[PDB]
Amino acid sequence: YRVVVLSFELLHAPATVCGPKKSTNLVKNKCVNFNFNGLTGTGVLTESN
Amino acid sequence: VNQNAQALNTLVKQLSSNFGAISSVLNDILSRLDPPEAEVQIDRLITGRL
Amino acid sequence: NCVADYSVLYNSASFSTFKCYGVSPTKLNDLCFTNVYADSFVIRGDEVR
């Protein structure tokens, strides 16, 4: 039996391996569902200093 | 004032606890797991937070 | 540093075992890891468990 064990690393680090998704445009200053580097969430976004 | 602020701060800090779940972030559990086990993890988080 | 299309594997039905831990088999196309360690070998069937 040929065996492959795929261990996936979820850390607070850049995603070097991602899924076949489709990056979309940016909507600033408006309540939006967001997905940044796998971090999914819901909120409003502003420019920061 | 300090007692009230300490109570509020402790209540906020309790959201970072795992309470036995795989992750303290509810969105992470929802994104990683299908409902059959995501519900168990969410139940652990619900017990702790309640 | 690559795109990971997992539907090819999970929907191939050419494998006997496809168990996952910490990650559902229908959501790895929606996740994204930093380090994926693909472990490839051969093992007896009664030992696959």
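Residue numbering for chain A follows Swiss-Prot, covering 508-556 in order.
The way this entry was determined, per its header, is electron microscopy, 2.5 Å.
Just so you know, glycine gets a Cβ as well, placed from its N, Cα and C.
A:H519 to P appears in Swiss-Prot as a published mutagenesis result, with the remark: Increased resistance to human covalescent sera neutralization. According to DSSP, A:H519 (mutagenesis position) sits in a coil region rather than a helix or strand. Around A:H519 (mutagenesis position), no same-chain residue at least 6 positions away in sequence has a Cβ under 8 Å from its Cβ.
Around A:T547 (variant position), a 10 Å sphere centred on its CB holds 14 further CB atoms from the protein chains shown. Natural variation at this site is recorded by Swiss-Prot as A:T547 to K, annotated: In strain: Omicron/BA.1.
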